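Structure record follows, encoded as structure tokens.
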Amino acid sequence: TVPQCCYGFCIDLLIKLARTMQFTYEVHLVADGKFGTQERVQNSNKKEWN
Amino acid sequence: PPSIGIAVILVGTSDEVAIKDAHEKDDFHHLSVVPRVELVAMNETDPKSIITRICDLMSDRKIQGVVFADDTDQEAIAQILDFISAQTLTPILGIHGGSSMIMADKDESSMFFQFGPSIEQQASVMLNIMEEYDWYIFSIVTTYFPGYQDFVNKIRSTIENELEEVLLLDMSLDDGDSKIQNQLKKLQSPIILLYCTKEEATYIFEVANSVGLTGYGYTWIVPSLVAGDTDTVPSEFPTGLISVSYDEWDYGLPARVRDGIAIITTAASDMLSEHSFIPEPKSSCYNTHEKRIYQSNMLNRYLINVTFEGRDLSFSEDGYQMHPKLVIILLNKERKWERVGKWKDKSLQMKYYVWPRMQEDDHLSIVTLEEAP
Amino acid sequence: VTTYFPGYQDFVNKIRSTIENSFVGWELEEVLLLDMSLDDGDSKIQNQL
Amino acid sequence: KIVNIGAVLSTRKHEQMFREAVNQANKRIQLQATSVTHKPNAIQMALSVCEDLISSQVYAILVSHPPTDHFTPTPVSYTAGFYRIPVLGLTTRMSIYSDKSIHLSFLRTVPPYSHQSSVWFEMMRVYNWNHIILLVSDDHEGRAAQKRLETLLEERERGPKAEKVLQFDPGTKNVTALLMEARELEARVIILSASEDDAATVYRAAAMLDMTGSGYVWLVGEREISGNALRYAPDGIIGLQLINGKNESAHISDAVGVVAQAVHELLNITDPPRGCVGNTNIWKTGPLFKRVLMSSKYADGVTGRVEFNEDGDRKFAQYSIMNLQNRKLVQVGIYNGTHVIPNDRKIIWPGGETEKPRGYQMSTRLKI
């Protein structure tokens, strides 16, 4: 879990978003790779977007 | 291998002399305690007599854990019996007849159990059957009995990764509307999941004769409770339908009773192996109160986790066998329940090599030499 | 859906082929033919109709 | 062919009053009742359960529920399924014992805490709150009431949002979770369900970060708020007390009006067998007996205007609102069916503000 350097096109678009509708910016990244995936686990095997 | 406090509870018709010779007979060579099973049998099984007999064994001595037997068809009896099991705070499992019948709703501290798979865990074998026929047909028709919404959702998402419709019945009475007749008939799937108790099977199988659920291509599924006693044969219960229950025809309930005896032996395997610290159950009936400060009952701690002697004691959260052994059945033309097969840990073992399924004759039987394209 | 009265098979076939050439996709589901000797508690006409 | 119904509790003044129950029962025939005291233990509960209860052969047996726990109160009644006799949940308001299956039937004229605290969901207009969250201990009855609030949201489908669920196992080493998502809470509406020591750690946790400050609502009942919770907890928190809940007169005369109503509904009635042994199957009379319990609704008892739910509640439930100033409960009103009742006093927040403010507050920092 490291801090890093935020930059890029679409990200910047978001920056433009807060630029229009005023809200302070705070960044995160994706822990896992994916966005979310309905998944049946081994525990209780409940498929959930994950 | 000392003799721990024990009393053997056999209610209903049971193996007495020989199984008695096997009751306390030999614990495994790893047993720091080999308990003495105290043989018990009686005519009247009513808890007023019965529970007085269990707490009467408590009155005599402090037994290690509950080993009981019931030959009746009423599992609710085993339920209130399990409530007693909570009162005693000893571990237990339903071993036979109405006792062995699996059910939910234990207490957070209740170590009473039963031997077998679940509405779910059994319904897994039911899916293994959905493979046994190699067909896509599935749907739901079921009564108002407990586990309704539970096993409902269970099967619902179970294969979610054809499901026609969910027929949910209320048992307050039947309905001459024949709504279940035209709707269940409106379910066309040659295969579907249907779970209930044979008591509820009245208007269900009545409707089955109504819309002809027994015709070639018309088939149903049945629970263990719908499956009823291996001995008892309802007529309206059709042949060949999907069914499963803990296996009677494989071996008697006394088989899993001697096994579960070996489990009561397994109580001190790991516990005695490390802990080995247990107080004797307070013998007084007034122990239902004043013994609250005596000790806390940890028996589940080692109790729940066991796999030994070739039959895994792996159980559910509710305590139903997590590595269960049973038999799926599909009734025969003899007005007897045909052997469908058995899935050991959901491991498929068929009864025969060819399922004799259902005058077009429909049989296209063919062969060829595959040639792309 | 019709009873056992006269003109049964007649008007039956009549309607049957009547729209059979229809340029629109008009749908012909099924023919419920009733016999008037008595009713049937089977509700066969109920669930079928 | 005389009627029979049971009860059990510690104070026998109401047992004599039960002799008055069977006595005055003629108000709308005869009734043959064998009274039973309250067995303090499960064992003795079986002793009289066989002795007086089993041998009763009665039409049905109610039981008073003089707990103050689990299903242990009337656990012998929890074994009455062997009889499968009709019964009325009385002197305990815990609906965990009122569950439909494992517990068979105990008719509760007395509040299930869940549907009770739904009165908060009525107060959704009182705060006019379209948003909220869920905070509770982690338990059976807890998860139950959680499903009840889930029903509250279920009836909806702008709307009364609810954020997330807090459920705590006994004696949490830290509520710092609750503190954390608490920080995550824009709205001020915090649902609360707690046992005694549960609500305790709720209080000890409350000022710990002092997020209990204004802009934080804790919505729960006196069932959570009693005793030590009536002692060390933040005062003025959202709460009420179900009218008559502690009233054994509302209980007794309740059994009078209602138990006499359905008792009258009982009169080819097949009463139970006497011998426990010797009766293998329970009397099927329950089909008319419990359906007669519901279908028979008395006019009104000392429990108030008599009604029921599909589970055979009292329906028609008036609980008295409250707010605690100086660690002192003061009735803020009462609500049953039609009642939205403001009281004289005004109930301030943790701050001086009585009026429920607008909770949700946009936070500038926005992480993505």
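Numbering of chain B is taken from Swiss-Prot, so the residues present carry the numbers 32-192, 198-394, 401-415, in order.
Determined by electron microscopy, 6.2 Å, according to the entry header.
Yeah, the Cβs are placed from backbone N, Cα and C, and that goes for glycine too.
Take the CB of B:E284 (mutagenesis position) and look out to 10 A: across all protein chains shown you find 20 other CB atoms. Per Swiss-Prot, Zn(2+) binding site is recorded for B:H127, B:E284.
Under mutagenesis, Swiss-Prot gives B:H60 to A with this note: Normal zinc binding. In this chain, no residue six or more apart from B:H60 (mutagenesis position) has a CB-CB distance below 8 Å. DSSP gives B:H60 (mutagenesis position) a coil state; it is part of no helix or strand.
According to DSSP, B:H127 (mutagenesis position) is assigned to coil rather than to any helix or strand. Under the heading of mutagenesis, Swiss-Prot lists B:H127 to A and annotates it as follows: Reduced zinc binding.
One mutagenesis experiment catalogued in Swiss-Prot, B:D283 to A, is accompanied by this note: Slightly reduced zinc binding. All protein chains considered, the CB of B:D283 (mutagenesis position) has 21 other CB atoms within 10 Å.
When secondary structure is read from DSSP and collapsed to three states, B:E284 (mutagenesis position) falls in the coil class. The mutagenesis experiment B:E284 to A is recorded by Swiss-Prot, whose note states: Reduced zinc binding.
Quoted from Swiss-Prot, the note on mutagenesis experiment B:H311 to A is: Normal zinc binding. Around B:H311 (mutagenesis position), a 10 Å sphere centred on its CB holds 12 further CB atoms from the protein chains shown.
Taking Cβ-Cβ distances under 8 Å and a sequence gap of 6 or more within the same chain, the neighbours of B:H359 (mutagenesis position) are B:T343, B:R347, B:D348, B:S350, B:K380, B:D381. In Swiss-Prot, a mutagenesis experiment is listed as B:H359 to A, annotated with the note Normal zinc binding.
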For B:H311 (mutagenesis position), the one of B:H127, B:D283, B:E284 that lies nearest, given that the mutagenesis positions are compared by Cα: B:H127
Cβ atoms near B:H127 (mutagenesis position) (within 10 Å, other residues, all chains): 28
B:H127 (mutagenesis position) and B:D283 (mutagenesis position), distance between Cα atoms, whole Å: 11
B:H311 (mutagenesis position) in three-state DSSP notation: coil
Rounded Cα-Cα span from B:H127 (mutagenesis position) to B:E284 (mutagenesis position), Å: 10
